[PDB]
Amino acid sequence: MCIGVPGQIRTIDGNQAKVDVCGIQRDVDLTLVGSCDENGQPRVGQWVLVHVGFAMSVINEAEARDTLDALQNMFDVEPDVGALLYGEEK
């Protein structure tokens, strides 16, 4: 149900987008950031903090990567990371 993880805006459909949360795409509402950049460029390839099904903040690749490295640290230390990643518990 809940979510609070970085991902890449890997595809866009309208106000909704299909953010790859580093393993599978989730439908995410972009109202808080807009589906396009200020210059009208579609946000495809940009990164975003997904929280409760909304774009909490749009972020750069480096910010997402740093956040993911911190976030995974609690469980990447064990093979449980693989059981999660290749499982259906998410």
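The count begins at 1 with the first shown residue.
The header says solution NMR.
Yeah, the Cβs are placed from backbone N, Cα and C, and that goes for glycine too.
Listed in Swiss-Prot is the mutagenesis experiment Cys2 to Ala, annotated as follows: Lack of hydrogenase 3 activity. Cannot interact with pre-HycE or HypD. Does not bind iron. Annotation of the mutagenesis experiment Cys2 to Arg or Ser in Swiss-Prot: Lack of hydrogenase 3 activity. Cannot interact with pre-HycE or HypD. For the mutagenesis result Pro6 to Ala or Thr, the note given in Swiss-Prot is No change in hydrogenase 3 activity. Does not affect interaction with HypD. In Swiss-Prot, the entry for mutagenesis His51 to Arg states: Does not bind iron. The structure shown retains the original residue.
Sequence features, as recorded in Swiss-Prot, placed on the structure.
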| residue | record | Cβ contacts under 8 Å, 6 or more apart |
| --- | --- | --- |
| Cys2 | mutagenesis position | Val52 |
| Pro6 | mutagenesis position | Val21, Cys22, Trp47, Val48, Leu49, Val50, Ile59, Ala64, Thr67, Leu68, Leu71 |
| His51 | mutagenesis position | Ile3, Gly4 |
